[PDB]
Amino acid sequence: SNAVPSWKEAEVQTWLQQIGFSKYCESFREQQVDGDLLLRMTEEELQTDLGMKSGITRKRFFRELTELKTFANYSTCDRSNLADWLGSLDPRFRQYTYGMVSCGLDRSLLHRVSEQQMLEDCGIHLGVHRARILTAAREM
Amino acid sequence: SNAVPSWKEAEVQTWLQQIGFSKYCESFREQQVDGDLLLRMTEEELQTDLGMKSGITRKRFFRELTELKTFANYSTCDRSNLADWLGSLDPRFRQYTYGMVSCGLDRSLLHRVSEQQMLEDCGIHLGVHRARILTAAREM
Amino acid sequence: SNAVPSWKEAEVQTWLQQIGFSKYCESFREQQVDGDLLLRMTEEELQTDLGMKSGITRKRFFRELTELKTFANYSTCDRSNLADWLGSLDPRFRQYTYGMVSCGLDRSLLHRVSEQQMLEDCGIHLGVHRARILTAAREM
Amino acid sequence: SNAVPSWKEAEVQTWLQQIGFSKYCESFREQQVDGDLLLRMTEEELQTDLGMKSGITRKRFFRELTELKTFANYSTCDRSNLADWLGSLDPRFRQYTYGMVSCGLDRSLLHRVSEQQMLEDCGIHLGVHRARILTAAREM
Amino acid sequence: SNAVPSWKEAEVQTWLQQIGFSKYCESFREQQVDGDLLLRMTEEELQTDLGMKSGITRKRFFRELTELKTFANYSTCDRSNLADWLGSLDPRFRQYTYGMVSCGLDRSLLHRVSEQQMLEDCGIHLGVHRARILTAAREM
Amino acid sequence: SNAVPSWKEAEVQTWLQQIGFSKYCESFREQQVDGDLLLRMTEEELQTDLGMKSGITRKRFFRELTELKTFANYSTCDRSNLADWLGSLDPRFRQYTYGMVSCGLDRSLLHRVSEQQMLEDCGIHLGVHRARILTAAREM
Amino acid sequence: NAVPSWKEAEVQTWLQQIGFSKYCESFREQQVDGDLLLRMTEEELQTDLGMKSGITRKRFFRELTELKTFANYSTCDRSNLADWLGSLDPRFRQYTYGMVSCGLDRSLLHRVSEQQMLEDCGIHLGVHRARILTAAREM
Amino acid sequence: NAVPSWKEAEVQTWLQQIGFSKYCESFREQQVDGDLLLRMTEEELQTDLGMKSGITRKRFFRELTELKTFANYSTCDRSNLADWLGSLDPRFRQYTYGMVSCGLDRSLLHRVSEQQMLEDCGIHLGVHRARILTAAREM
């Protein structure tokens, strides 16, 4: 299955095993992590609520989570095809699709987005990424 | 029933079971949570006063609470139909109805509201949402 | 009786019973809470000095206290009838009467009050409320 | 006797009995509180040094102390009759007499006093009160 | 004796007895407090090094120390008769003589002294006092 | 093999032995450190997650890691040959290749990079280095 | 009298001459000589030398300030910075070693900022910094 | 004499010649060589080498400043930055390794800011930063 936003708990459990994170399978089930929560996973939630203590292990997790976000199918929630707009700018920018869609952004609104909003609301932590997406949104 | 602002404890208890939160039923009853308190629920009250320690569980709770706020009937307290003004801007903006109505806002007053008031007093935490409501309130 | 500013401990004890807060009768008795102290009640005093640990219980209390402050008779201390001026502007504003009257405000002085003074001295915590009262004070 | 500035420890003990604060008599005795210290009392001293833990009890104490300060005899230390100048402006302003006389203010010097000085040096905590005293002092 | 700057431990021990502070005699003796240290006594030194925990007791101490500083003989260290310059402005300003003389000030230098220097270096904590001394220094 | 970006855990373990850090082999294996994590290693990760407590030992580690980063094989991930651009500017600058490539920079994008981005996102901690790279990017 | 040239023995003798024999061995185990004595900080007294009492520390700096004021700095003050400070005010001579230690001289005085005098030279009294600044600029 | 090229043996010998034999085993267990010795910070001495006393650390940096001042930097300073700093003021030669480590030379000095000398080169004295900056601009 590829529609990560529509994933239930079972689909997340399978993904943890294919990425070598069987250690955290039961934790993700007692917390009832589904696709929506997995795509919005934060550094604090991994450490405190899921028991992922090592910062290096967390960095491995976000490495795999970024890979999943990059090749996910967002058609069921991305009406303006925001994913392929980010992808046409740079392939690694497709990971930010669900973050921008969760706070109600689309192609029509990109020119009104500020860099702080991309940080606080969309979860775009890399400044170089914010700078290129911000600039590309202005030249439309 | 659908008029959440008018909900008594029984309606909150039924709603908690329909969303799979029976585990927290007695906590919501000992605290005597009704519709007004449920609509004004903060993250600290869930953690401290209702025993919902997991931040992931809280995010699931606010996921269900945001959907309830979005499709609730506010006729008994929103006389200026502020809900449909928010809804016509974006369906997900309807959740902020009770927050704005609780601090005495209506359509007549929207153009005089600042973003700090929307953050501190109305509870609109997403910056993109505050910016969009501000712009629409000014075009009148 | 209804003149809360003139209430002694007996009237406060009766009011707690009528709002279902008999559980906190004994606490309000050892602290000797009368009408003046009840009208100037703060959240910190409820938590620390009266033993109201739950923030949800405190929010219910201020819900009832706001109802009492809104429909109280302030004739014994409000010489300029500031209560009905606030009330005619918005029903929710009549609760702030005792706070403004305690620091010596009246209709004659309202136009000289700043928004910070309303927060620090009168206890108007909602920014939208301060903004509306300030504007109305200037239109006279 | 009413000349609080000239009070020794005996007169303070009598006053504590007249306001129902016999519980704190011995604390005021070992700390050797006289009239000068009573008129300059701060909340931190009540809490830490006199053992008055309850914030509600402290608010009751300052209620009695403010009435004592308002109707006190300042003949022995108020050389410019600053008390009757404050009182003629507003009866509630007479409480600030000793705080202003202790740092050497008089009628001659009032126009040179800033609002920051009234807070830090004179102990006028209410902002609305500081603003009214400033305005009246400059219009002389 | 009145020339406090020349006091050794014996004169300080006697002064503590005449003001009713015999309880702290031993502390002042083991710490070897003489006249110079007594005139430069700070609140931190009383609390930490001399065991004066009560803030009310410290306020009583500085009440007596201010009385001693006011009527002291500064002939042995005040070449410009700075004491009588302060005294002619206001009698209680004479207490600040040793503080200003210790940092090398005199009448010749008064006109370039700033309000921060009077606070940090001379120990004039009352703002109203600093404002009048500043004004007098510029009118020379 | 010199292509550190493609290194697996086995290649990292071999490198630790060649630099005399066999003591930390087990830590690097339980944390599953590969080439990508090794090139992005931070001082906080060494101390907290890998047990390298001594700051002097950590400084020795970064000495060896900087040597590895300087002469590494970037053919598998450096599409614009950014390493040889940095190297032609100064040999010590080649260490920053993976940091810039990890956030997707290339020769085409260098002129749009700010000094804050080189610090927060690329990991160029030396200010003199950031200043020289920024200047060279502008002269193109 | 050449405090900058003092070895540990001279510091031990001076501690006895000012009534601080109680702290003699502490200054000995820490190997305090003239250079360290002239650069003594309050944190070093409390933590490393065991002088817990802040009042005792104030007595120490009272005696140390007298020593700094009348010391002979000829062996390290080539521009006679001590007598420049002294002509401005006798008590300003104590700051000589602090200013000489960070490489200052008369040639450099007009280029010194007040923050440099606070952080680097150790002139903590603001009134003193203001007076030295004014005199350094009028040259 | 070439401190940048010193291995652990030379550091152990230097500690003995300065009377710091007490800390020989610490410098050996931490494997301190010439490069680490020249980049020694106060935090590393206190936490990692066990030098608890702040006075002992000040004595150490006193000797380390002597070593840094008279070291031979030919093996890493091709622009002879050491003798440029030294000719400006003898105490400035210690900053050679700190500046050479971040790739600076005479050609680059005029582009260095005062903040860079603090954060990157380790020139903690403000008066020193001000003097080097001014001299670097007159070239």
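Residue positions begin at 1 at the first shown residue.
From the backbone N, Cα and C atoms, a Cβ is placed for every residue, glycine too.
E:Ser6 (mutagenesis position) counts 15 other C-beta atoms within 10 Å of its own C-beta, drawing on all protein chains shown. For the mutagenesis experiment E:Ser6 to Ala (Swiss-Prot position 411), the note given by Swiss-Prot reads: Does not affect phosphorylation level.
According to Swiss-Prot, the mutagenesis experiment E:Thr14 to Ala (Swiss-Prot position 419) carries the following note: Does not affect phosphorylation level. For E:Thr14 (mutagenesis position), the number of other Cβ atoms no farther than 10 Å from its own Cβ, over all displayed protein chains, is 12. Under DSSP, E:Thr14 (mutagenesis position) is assigned to a helix (H, G or I) in the three-state scheme.
Looking at Swiss-Prot, you'll find the mutagenesis E:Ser22 to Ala (Swiss-Prot position 427) noted as follows: Does not affect phosphorylation level. Neighbour density for E:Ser22 (mutagenesis position): within 10 A of its CB lie 11 other CB atoms from the protein chains shown.
Around the Cβ of E:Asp49 (mutagenesis position), a 10 Å sphere holds 20 further Cβ atoms from the protein chains shown. Among the mutagenesis results in Swiss-Prot, E:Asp49 to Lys (Swiss-Prot position 454) has the note: Reduced ability to form an octameric ring and promote axonal degeneration following injury. The residue drawn here is the original one.
Record note (Swiss-Prot), mutagenesis E:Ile56 to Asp (Swiss-Prot position 461): Reduced ability to form an octameric ring and promote axonal degeneration following injury. The unchanged residue is displayed. In sequence order, no residues are near E:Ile56 (mutagenesis position), counting only same-chain partners six or more apart with C-beta under 8 A. Classification of E:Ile56 (mutagenesis position) by DSSP places it within a helix.
Quoted from Swiss-Prot for the published mutagenesis E:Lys59 to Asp (Swiss-Prot position 464): Reduced ability to form an octameric ring and promote axonal degeneration following injury. Of all the Cβ atoms in the protein chains shown, 19 others lie within 10 Å of the Cβ of E:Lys59 (mutagenesis position).
Quoted from Swiss-Prot, the note attached to the mutagenesis of E:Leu126 to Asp (Swiss-Prot position 531) states: Slightly reduced ability to form an octameric ring and promote axonal degeneration following injury. The Cβ neighbour count for E:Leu126 (mutagenesis position), using a 10 Å radius over every protein chain in view, is 19.
The DSSP secondary structure for E:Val128 (mutagenesis position) is helix. In Swiss-Prot, the entry for mutagenesis E:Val128 to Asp (Swiss-Prot position 533) states: Slightly reduced ability to form an octameric ring and promote axonal degeneration following injury. The structure shown retains the original residue.
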E:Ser6, E:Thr14, E:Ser22, E:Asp49, E:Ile56, E:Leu126: the mutagenesis positions whose Cβ falls under 8 Å from a chain B Cβ: none
Neighbours of E:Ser22 (mutagenesis position) among the mutagenesis positions E:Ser6, E:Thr14, E:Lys59, E:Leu126, E:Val128 (Cα to Cα, within 10 Å): E:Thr14
Between E:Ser6 (mutagenesis position) and E:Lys59 (mutagenesis position), the C-alpha gap once rounded to whole angstrom: 25
C-alpha spacing of E:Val128 (mutagenesis position) relative to E:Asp49 (mutagenesis position), in angstrom: 30
From mutagenesis positions E:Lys59, E:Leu126, E:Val128, the one whose Cα lies nearest E:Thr14 (mutagenesis position): E:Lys59
